[PDB]
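Have a look at the structure below before the remarks.
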Protein chains: 2
Amino acid sequence: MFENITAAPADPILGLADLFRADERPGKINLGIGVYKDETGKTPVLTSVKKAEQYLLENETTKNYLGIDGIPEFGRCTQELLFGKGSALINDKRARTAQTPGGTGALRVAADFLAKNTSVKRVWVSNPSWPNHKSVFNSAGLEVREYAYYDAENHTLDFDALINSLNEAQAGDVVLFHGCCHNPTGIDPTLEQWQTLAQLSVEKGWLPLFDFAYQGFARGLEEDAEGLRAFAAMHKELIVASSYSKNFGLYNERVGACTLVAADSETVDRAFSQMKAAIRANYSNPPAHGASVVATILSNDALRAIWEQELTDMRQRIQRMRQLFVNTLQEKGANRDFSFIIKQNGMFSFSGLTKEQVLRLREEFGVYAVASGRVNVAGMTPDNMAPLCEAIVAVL
Amino acid sequence: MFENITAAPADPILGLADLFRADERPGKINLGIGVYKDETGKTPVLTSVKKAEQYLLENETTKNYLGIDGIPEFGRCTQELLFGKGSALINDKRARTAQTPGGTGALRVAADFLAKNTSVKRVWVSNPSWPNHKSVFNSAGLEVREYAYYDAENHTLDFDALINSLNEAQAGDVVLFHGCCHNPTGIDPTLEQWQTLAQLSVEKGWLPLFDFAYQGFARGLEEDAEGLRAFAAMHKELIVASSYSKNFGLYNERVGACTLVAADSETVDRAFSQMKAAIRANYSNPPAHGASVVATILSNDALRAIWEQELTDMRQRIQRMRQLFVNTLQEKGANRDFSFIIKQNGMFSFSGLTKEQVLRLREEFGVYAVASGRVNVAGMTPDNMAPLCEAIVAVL
Ligand SMILES: Cc1ncc(COP(=O)(O)O)c(/C=N/C(CCC(=O)O)C(=O)O)c1O
Ligand SMILES: Cc1ncc(COP(=O)(O)O)c(/C=N/C(CCC(=O)O)C(=O)O)c1O
């Protein structure tokens, strides 16, 4: 049965972990996978998370199954983060949330739900985007088409090209938007651009699907949700796939949410029952530990204050690394303008390196980035910055 | 987009939790969902698990992503449980294991892997089986056909009907076997019947898929894997979807494994790369907490001894409830032979109640079972046994 199976191609991102660690030389520097590092080059457990875990250890009395949609408090807290306390969507009970294994899990549940219960056949994704978007949607039987996004000359959002691209999208197509911290470009729509896009998607009959993996890493929790909320104010229906992997540092505990919004309570409840059916036939019900940590923190004033400051600390350290990166590149070498790196949002910079320059960085210098030229600024430290920048200057 | 979606039908099992708890009367008795209860009617966290969780709390330094296939130690420990220490499958490196979110997750990963990478179109499942089998395989685009299994007159395995049923299976079809503790009948093949089936599946060209959710609940860890190992000794290829939900009491942490076996190391590695691709496009990588607990326990002599005794305690309490059930039914009423309940394996008894008798039990008496007549013996206690048996006798 298996003797004729062809090997899968290497994953453009996760496969870097394989190449790394297999690399035996001491000075190697990992700027690949999007995981936060502190100033010592480690990815620690958040202190708020350790405190929540101690509370769960001391107070959990059962591991009995959650409902298919997970912990109710987790869903309520998620909807408040997305839409705002006092939101009309929440008051009118227009939103239902399923706790999922990660943001990836939420994207797949959305895709399965859409493929089986609607007329959706196509998802529009930005060029460039996260490489696993195409994989998730294709796996559900949906085709993926690309829209223009990035002006590489000016390092801006090519808004006119984006709009003209999406003219080929038909009513009933899904359009995927990154909520904030675009992966890989770090360039987000302005509020006015979000507002224009919200209006256009209504008029064109697109179903918005938000991928919201970095809330809090651009400007702040409320600020980063402005685009989503502009869409929520205009649309009867949308889907949000959100992740707590980065902003709680809970990567391996698989903590995400799929939030379904419809015109009214009766409709969203009926539609959500089919989302739950899609979950039941996938992994049955979701993993409690990570989501319980998130719910415990978000619903407690003390823990939430600790966590919000830890998230602020992460955001500010990345911003400090952006500036140090630009300054150190000017030292040690070029003689080219990298000021655009300072304005980018999130953990990545899309640095202008070619595929071959990235290969050379890996092979010659032990500096690891993604072939797209994406580098993880959150992986930079005061200690590794000089060798990193010396390496980049060497490859031009 | 959503205004025309039809509501999903109620889940035959998990939907009981909804009907329960919504039921406001004090004397209600839950014999539905397959979760262990102790003598006090609670589903506690195992002590071995609490100890492992304290160790993780004290020693975990990161939540950085696991590999797509999860914790390496978890996979090694899983393969030893399935195949035995010193197994040829392990020595020849013919098996690869992915840590998954639950046994359900492992079944779905198997199904997706098979649908996309092989010529499999059909899965054969026993009549009766777990209702979610059909849902999982259909969701991957595989059709499900049923084979005969149960002689209800003699409460035995109808082996001749099983064999004649499977004559309609073609080479290249998948045949699903429950490893031990058949859900819902509690009737397993004898070792000699397993050995016959292993030989027959080789000659017929079936791909065996084992669902192994209850290892340790029939006779013991090694004993319960005899059937699987008989198949392993005869087949070049098979798949095992196993769960630690029940035998570690880790239901809501979603701890399972999908184990792929091929003729040699080169083949299983090539095939497993496509299993990892199927996972990446689903939930990306698996939840660490539950699987880390399992790995921590299985790989430590002290913790594993505590856990093995806790599992023995659970198995023996269920056996004591089987006897108390049969004895108490004879008291309080019938006048019918229930001795077959004593010989059944696992947490369920398939009691001979009709759909309407089960409805009456729920509506009139607040006793909750599945419409198939399946009752959770592990939900019976010395304290709830008399009202339970009085209710059953009342409906005949
Ligand atoms: C836009 C976007 N959507 C979803 C995800 C996945 O989040 P989780 O499934 O919660 O780990 C991510 C995580 N991205 C990573 C982390 C590793 C990965 O999954 O690729 C990266 O680009 O390096 C993301 O950037
Ligand atoms: C033969 C068989 N295969 C897989 C599973 C699912 O195990 P997990 O996904 O690890 O929770 C189960 C769990 N069965 C339950 C528990 C609740 C459920 O998932 O249906 C039941 O029949 O009541 C099972 O019996």
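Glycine residues also receive a Cβ, built from the backbone N, Cα and C atoms like all the rest.
Here Swiss-Prot flags A:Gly34, A:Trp130, A:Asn183, A:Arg374 as L-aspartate binding site, drawing on a large-scale study or a structure entry. Mapped onto three states, the DSSP output places A:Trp130 (L-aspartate binding site) in coil.
Under its mutagenesis annotations, Swiss-Prot gives A:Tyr65 to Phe or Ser the following note: Slight changes in activity. Under the three-state DSSP scheme, A:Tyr65 (mutagenesis position) falls in the coil class. A:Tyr65 (mutagenesis position) has a Cβ environment of 21 other Cβ atoms inside 10 Å.
A simple way to gauge crowding: the CB of A:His133 (mutagenesis position) has 22 other CB atoms within 10 angstroms, across all the protein chains here. Where Swiss-Prot documents A:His133 to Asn as a mutagenesis experiment, the accompanying text is: Decreases to 60% in maximum rate of the overall reactions in both directions.
Among the sequence features in Swiss-Prot, the mutagenesis site A:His133 to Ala is noted as follows: Slight increase in maximum velocity of the overall transamination reaction between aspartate and 2-oxoglutarate.
Cβ contacts within 10 Å of A:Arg280 (mutagenesis position), excluding its own Cβ and spanning all protein chains shown: 20. While the structure shown retains the original residue, Swiss-Prot records the mutagenesis experiment A:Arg280 to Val with this note: Reduces first-order rate constant over 25000-fold.
A:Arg374 (mutagenesis position) is surrounded by 26 other CB atoms, counting those within 10 A of its CB over all protein chains shown. When secondary structure is read from DSSP and collapsed to three states, A:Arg374 (mutagenesis position) falls in the strand class. Here Swiss-Prot notes a mutagenesis experiment, A:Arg374 to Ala, with the remark: Reduces first-order rate constant about 10000-fold.
For the published mutagenesis A:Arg374 to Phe or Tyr, Swiss-Prot gives the following note: Second-order rate constants are reduced by >5 orders of magnitude.
For the L-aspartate site, the Cβ centre of A:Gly34, A:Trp130, A:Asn183, A:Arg374 serves as reference, and the other residues of the chain with Cβ at most 8 Å from it are A:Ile13, A:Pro184, A:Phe348, A:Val370. Residues within less than 8 Å, Cβ to Cβ, of A:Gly34 (L-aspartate binding site) and separated from it by at least 6 positions along the same chain comprise A:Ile13, A:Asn183, A:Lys246, A:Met347, A:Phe348, A:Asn376, A:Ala378. Long-range Cβ proximity for A:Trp130 (L-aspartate binding site), meaning a same-chain Cβ under 8 A and a gap of 6 or more residues, is found for A:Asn183, A:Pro184, A:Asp211.
Considering only the mutagenesis positions A:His133, A:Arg280, A:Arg374, A:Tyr65 (mutagenesis position) has A:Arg280 as its nearest partner by CA-CA distance. Listed in sequence order, the recorded positions among A:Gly34, A:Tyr65, A:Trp130, A:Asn183, A:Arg374 whose CB lies under 6 angstroms from an atom of ligand 1 come out as A:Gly34, A:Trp130, A:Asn183. The two recorded residues, A:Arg280 (mutagenesis position) and A:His133 (mutagenesis position), show a Cα separation of 22 Å. For the pair A:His133 (mutagenesis position) and A:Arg374 (mutagenesis position), the Cα-Cα distance reads 16 Å. A:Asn183 (L-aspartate binding site) is surrounded by 22 other CB atoms, counting those within 10 A of its CB over all protein chains shown.
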